[PDB]
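Q: Could you have a look at this structure, given as structure tokens, before my questions?
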Amino acid sequence: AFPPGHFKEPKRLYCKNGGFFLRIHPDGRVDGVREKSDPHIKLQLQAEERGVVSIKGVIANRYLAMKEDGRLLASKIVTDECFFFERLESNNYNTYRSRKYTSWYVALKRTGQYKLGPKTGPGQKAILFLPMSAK
């Protein structure tokens, strides 16, 4: 389990699959960008209960949501589609698995676009994100 400090400051989430930071855009898009100075990659993780987080784009003021067809979008309201199991894997990257659609992961393709839920799964580079300082 992650300590209280994990939740005290914003983070960038760096994806192993292409080196994209996860971006939540004010325009509702969720995608990846390599540029570390992009304003929309500063994210706030919030614990909903032990091991479960919501992921909010600070500048966008929107929360990451995974829909029933597996799309990612950024939602103005917190709904049950906005909660993810946060787990540290053995390679020291984390995964974020939907608490609602429990086989599917937050993921980015090598193109930078999100990867649809039904195409995700354990062991893929697409699902691995490293939290780091947002400074």
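Chain A is numbered as in Swiss-Prot; shown residues: 153-287, in order.
According to its header, this structure was worked out by X-ray crystallography, 1.5 Å.
Note that Cβ sites are derived from N, Cα and C of the backbone, with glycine treated the same way.
Below are the features I grabbed from Swiss-Prot:
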| type | residues | note |
| --- | --- | --- |
| BINDING | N169 | heparin binding site |
| MUTAGEN | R181 to E | No effect on integrin binding |
| MUTAGEN | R186 to E | No effect on integrin binding |
| MUTAGEN | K188 to E | No effect on integrin binding |
| MUTAGEN | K267 to E | Reduces binding to integrin ITGAV:ITGB3 and suppresses FGF2 signaling with reduced ERK1/2 activation and reduced ability to induce DNA synthesis, cell migration and angiogenesis. Acts as a potent antagonist of FGF2-mediated angiogenesis |
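I'd like these features described in context: how deep, what's nearby, how far apart.
A: The DSSP secondary structure for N169 (heparin binding site) is coil. Neighbours of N169 (heparin binding site), defined as other CB atoms within 10 A of its CB across all chains, total 19.
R181 (mutagenesis position) carries neither a helix nor a strand DSSP state and counts as coil. The Cβ of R181 (mutagenesis position) lies under 8 Å from the Cβ of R175, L225, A226, each of which sits 6+ residues away along the same chain.
DSSP assigns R186 (mutagenesis position) to coil in the three-state reduction, placing it in neither a helix nor a strand. In the structure as shown, the Cβ atom of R186 (mutagenesis position) sits within 10 Å of 13 other Cβ atoms.
Taking a C-beta cut-off of under 8 angstroms and a sequence separation of 6 or more, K188 (mutagenesis position) has the following same-chain neighbours: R164, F173.
In the structure as shown, the Cβ atom of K267 (mutagenesis position) sits within 10 Å of 23 other Cβ atoms.
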Q: Rounded to an integer, what is the Cα-Cα distance in Å between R186 (mutagenesis position) and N169 (heparin binding site)?
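A: So the alpha carbons of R186 (mutagenesis position) and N169 (heparin binding site) sit roughly 11 Å from each other.
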Q: DSSP secondary structure for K267 (mutagenesis position), reduced to helix/strand/coil, please.
A: coil
Q: Work out how many Å separate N169 (heparin binding site) and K267 (mutagenesis position) at their Cα atoms, rounded off.
A: 11
